[PDB]
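Peer 1: Quick one: this structure, given as structure tokens, is what I'll be asking you about.
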Amino acid sequence: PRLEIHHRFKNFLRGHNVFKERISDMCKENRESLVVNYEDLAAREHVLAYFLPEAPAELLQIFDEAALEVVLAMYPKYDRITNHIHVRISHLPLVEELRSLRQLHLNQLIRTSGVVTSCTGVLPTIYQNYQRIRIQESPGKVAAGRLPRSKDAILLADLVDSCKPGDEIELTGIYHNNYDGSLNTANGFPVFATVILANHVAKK
Amino acid sequence: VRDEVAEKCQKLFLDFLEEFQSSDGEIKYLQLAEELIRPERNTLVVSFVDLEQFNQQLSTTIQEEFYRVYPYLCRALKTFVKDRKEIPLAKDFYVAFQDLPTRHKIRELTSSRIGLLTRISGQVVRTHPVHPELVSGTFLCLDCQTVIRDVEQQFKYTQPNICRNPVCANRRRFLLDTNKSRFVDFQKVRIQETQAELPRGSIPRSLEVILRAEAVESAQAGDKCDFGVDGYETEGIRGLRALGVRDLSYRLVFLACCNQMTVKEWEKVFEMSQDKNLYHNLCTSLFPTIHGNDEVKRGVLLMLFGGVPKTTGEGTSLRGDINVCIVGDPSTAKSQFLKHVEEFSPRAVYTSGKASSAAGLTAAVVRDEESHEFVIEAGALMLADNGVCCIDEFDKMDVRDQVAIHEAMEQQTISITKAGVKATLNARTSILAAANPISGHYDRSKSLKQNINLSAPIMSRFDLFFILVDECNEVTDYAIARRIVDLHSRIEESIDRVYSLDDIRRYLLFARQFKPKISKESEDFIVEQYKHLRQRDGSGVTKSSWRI
Amino acid sequence: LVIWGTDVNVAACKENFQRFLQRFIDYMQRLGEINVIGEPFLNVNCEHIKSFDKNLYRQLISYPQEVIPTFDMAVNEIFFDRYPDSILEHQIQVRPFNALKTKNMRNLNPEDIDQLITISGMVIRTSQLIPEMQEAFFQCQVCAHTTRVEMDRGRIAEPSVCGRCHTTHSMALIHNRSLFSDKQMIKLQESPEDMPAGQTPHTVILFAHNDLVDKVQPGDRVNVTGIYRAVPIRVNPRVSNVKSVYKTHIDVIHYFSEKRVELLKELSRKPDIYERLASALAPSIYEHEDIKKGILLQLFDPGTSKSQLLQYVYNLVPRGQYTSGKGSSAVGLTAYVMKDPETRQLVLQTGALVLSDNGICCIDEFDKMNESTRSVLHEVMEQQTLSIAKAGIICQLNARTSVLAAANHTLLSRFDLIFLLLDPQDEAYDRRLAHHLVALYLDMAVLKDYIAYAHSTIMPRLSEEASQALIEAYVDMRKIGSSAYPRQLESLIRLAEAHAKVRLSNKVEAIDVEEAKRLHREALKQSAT
């Protein structure tokens, strides 16, 4: 929880041939997002991907703080198209599935996977800034066929609607314990309650 | 006191606390240690056996000092990793003891025993969902100061009220550094006092004790328990009131974590095991006041007795329990007796049959949405787990049990479903059954179908059926209630037994520990006769019901 | 030296009582039974001792809250000197039984506080478990010392003496041995059974503790001693303005006729009281005497003499409760399950049937009962108790009672019995009925004890005198048109139960069974088509 890396990372956004090649990749498209892999950060600097359990939430703020800058810097064309970036980072190895879950592993940016048990694709500004999707994982086996604690995740306004009911896909996010339903102000996972913020998705 | 007790324990602990037996010291601790870090469970046990040798005062003063010895021994504990930088990354632990010489009833878990050491025996009841409320942390006043690492913790809502500037909560405070919090883990569940122990006039006791993280999802409702200040601002200052303090005072406060006679009774059991006529030697002792129906009791006798196949085809472990019916006239026609008879046994649950609002076995959490009527308990069925269920009036099962038994029989479970909630349970117990038919005995010429007046897919499932047809047989009936008056003949009579209605309960205790298995031969007479059974039944013989 | 607050001298009668415990002798068998066995907790009576000592005595009720301690001391002064090498940690606190003639707490004074008392009441309900705080300790601030407060002996169980530092109980209480206190509310009901009616009696704010906790059950009958307490009612806990009434709550500290009989004996000697009392019973009406009969036994067209009779039963009897369907469901009997909304917590809410255990139920409108109710009575009658598996108290409810009703469902089978008020279609009988009214235009209290002493004393035995006859009987009762091999026998005995519950004879013959034939016969006949 120190403060230099913000400015550095804003400069680290300026392993970087991929960035130079990815910044050109996205683009005139105007997609309001930015994607990096756990290899991409460490390929440049391994200090960065080390933040992902420790300050991913701020790292997202950092990445958002920097992604606004270099991109509007690189392309002021975006000044008239939404003037904002909401990042969409890539794989982040490891993966805690549906019953690999730990209070240990929370408040952390992780990759995992899960399958729609329910979705709110067309409905939700807090709620309107995201939506909900209810989730579990497994296939059929006798032991795996046992009922798991379903994942109930939120999609923060950019990964939204890319997940569809029946999608056995790969959910990356930040995995918080902000289950403020503790005194009637949130939802979260069951027993090992984790408020998971969301960062990446696989395909239908 | 708070500090020395917080400290002096650790020394007496730590030297005790390097796993002692099988040679001594560091090796056995390391097994416990290496077993811990690697799955990242953070759990151990501390046998009360070695301690009372070492120091029973510790083994005692726990009960006398549990509630402030904890948060320091808790804190010193955590360098099992052999590295102090890897301890604050840890979230929590849960430990246990071994071989406390006591437990206590709930009524024995008293005000003068609240909070204390708990050997943990009883009845899981009326479960809940499971939440990690916050032990310690901050919401410290953004306008003036940041973290103070203590708030919520007890079952409570906010904490911190000592010595502002913002530090005390005579000031606003709500935002929580949610990244910084001991949201721990638990549900609240209403553990009953087991009626199976209880002296008839009882009225059980649904203790609202918790299953926190280590205790979690290991049980189901009906089942085992195997678990500096401010100011000198003193009492009496204007403004202070106890109603902010009492609601816990309104509560539980404790919690939990995860022989000649033998041989003589055996000898009589051995003699009984040597005893011929044993069914008759058994029967009337259990079925004293029924005439006829010697077959019907004969199974019900056996219906008591179990015996299981495991899974070896990788299916389910197969049925051992039994599901048989007695069918006929109106309770007076004593099927009531049998339900009542069985009661002379434990592991035994007893309905008002079915015409009974008693909505249990339609399970649901009792604090769904503000407080909720339907309870997490199919003690209608579940509560006899590894016992037996006894149901009159089974035809009045109209819906909620209706499909319910079907799978439950079949699967020994209760797939709960709410579409925001969903579970499955386990009920491994037998189903004693009896229900009246349409309006009477008409089955002499009418098909069981609709004479049973129930649904094929369960009557089919019933292991057997039996009958109690009523008849005015003066060749007998002169003698019949001749019994019953002689059964009404209380004043100078006592009902003759073959033997106790206890030893039997110890026989069947003695009986099911023995196991059985058929020879390479015995299958034949199964086959040749099951054949012959099907053979006559498959050839067009006069049928009672197409089952085979 | 004095306690002007209660006017007791320094021990003020003590040394009379120390010798009393040794001078009572004819205690002296009991004086060791407490120390040597280990059974504390004296259990006195309405203290008859007043033949011994009045200055000891008059005090007994008087301000004895400062005396019972001295007793529980003074006993122990002697008792610990009697057998100090026994289990002497069993301190003794007295528990009187059938205490002094309480003036029916309905009537007791505002004054009547420092007063040992007893109930003549009935239970409405118990606390179930809610005990309370015991002793204090705060933390102060010179390096915060944890400061005994009510842990400090000599201080009081006040309100606001414990206004801070809850863990300094609420954890420390475990860590410091004050494990919280102990007290048990109950709602009882004073009920003199022939109260003036309308005006109604006093329920109870019981609270007091001891591990006689729960040894009084809901619905219970009374043998119960206590002491008064009360507390001024704040206009608010937030304020000191005063509701000037003190909130009563009670320290539980509990544990001629022969001439009438001779008259009864004549009535017992009298041979046709079954007819004579029948001629006396429900006298208000002409024929249907046959109906009138079984009420005695059972004691043992709308309202067309009916509620009258049931009210005759109601009137005749304390033990019973009149109600009916169609406005008052099962709830007016039982299973009214509902909360104290002032506290928002379910209660075993019930009714008349809970008033009816070892009683007689006067239902009406039995035709009008639902299946959401009346499945109760499907279950009740086959039980005589009622499983209440509910939120706060899963239990069953012994309603070992009696019932009767009538209306204008395959389970008439159960019933005690009711009859067919049909039209004789005889103007003359109407005239006889009219004459019965035109003529219209003691025995009870005798009855009231006639029924009683048998309910007190008598126990029939149907043995080989006439146990055979039952066997001879249901043969005769089944066979005509050949059901009585069903519990008709158990009814028949329940009818033959009566005449020997009559007559003060504990033993039975064919007569005193045989009457019940005609009853069940005529009852079968009138109910037969």
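Indices start at 1 and increase along the chain as displayed.
Even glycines carry a Cβ here, placed using N, Cα and C.
From Swiss-Prot, here are the annotated features:
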- C:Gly198 to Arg (Swiss-Prot position 364): Reduced MCM complex DNA helicase activity. No effect on MCM complex formation. No effect on MCM complex ssDNA binding and ATPase activity (MUTAGEN)
- C:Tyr286, C:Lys306, C:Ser307, C:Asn408: ATP 2 binding site (BINDING)
Peer 1: Count the Cβ atoms, other than its own, that fall within 10 Å of the Cβ of C:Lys306 (ATP 2 binding site), considering every protein chain shown.
Peer 2: 19
Peer 1: Would you mind pulling the DSSP three-state label for C:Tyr286 (ATP 2 binding site)?
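Peer 2: In the DSSP reduction, C:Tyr286 (ATP 2 binding site) maps to coil.
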Peer 1: If we take C:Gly198, C:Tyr286, C:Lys306, C:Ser307, C:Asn408 as the recorded positions, which have a Cβ under 8 Å from chain A?
Peer 2: none
Peer 1: Around C:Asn408 (ATP 2 binding site), how many other C-beta atoms are within 10 angstroms of its C-beta?
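Peer 2: The answer is 9.
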Peer 1: What does the structure give for the C-alpha distance between C:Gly198 (mutagenesis position) and C:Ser307 (ATP 2 binding site)? Integer Å is fine.
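Peer 2: A Cα-Cα distance of 19 Å.
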Peer 1: In whole Å, could you give the widest CA to CA gap in the ATP 2 site formed by C:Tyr286, C:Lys306, C:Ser307, C:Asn408?
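Peer 2: About 20 Å separates the two most distant Cα atoms.
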Peer 1: Counting Cβ atoms within 10 Å across all protein chains shown, which of the recorded positions C:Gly198, C:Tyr286, C:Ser307 comes out on top?
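Peer 2: Of the recorded positions C:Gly198, C:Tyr286, C:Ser307, the most buried by Cβ count within 10 Å is C:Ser307.
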Peer 1: Using DSSP and collapsing to three states, where does C:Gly198 (mutagenesis position) fall: helix, strand or coil?
Peer 2: coil
Peer 1: With DSSP assignments reduced to helix, strand and coil, which class does C:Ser307 (ATP 2 binding site) get?
Peer 2: helix
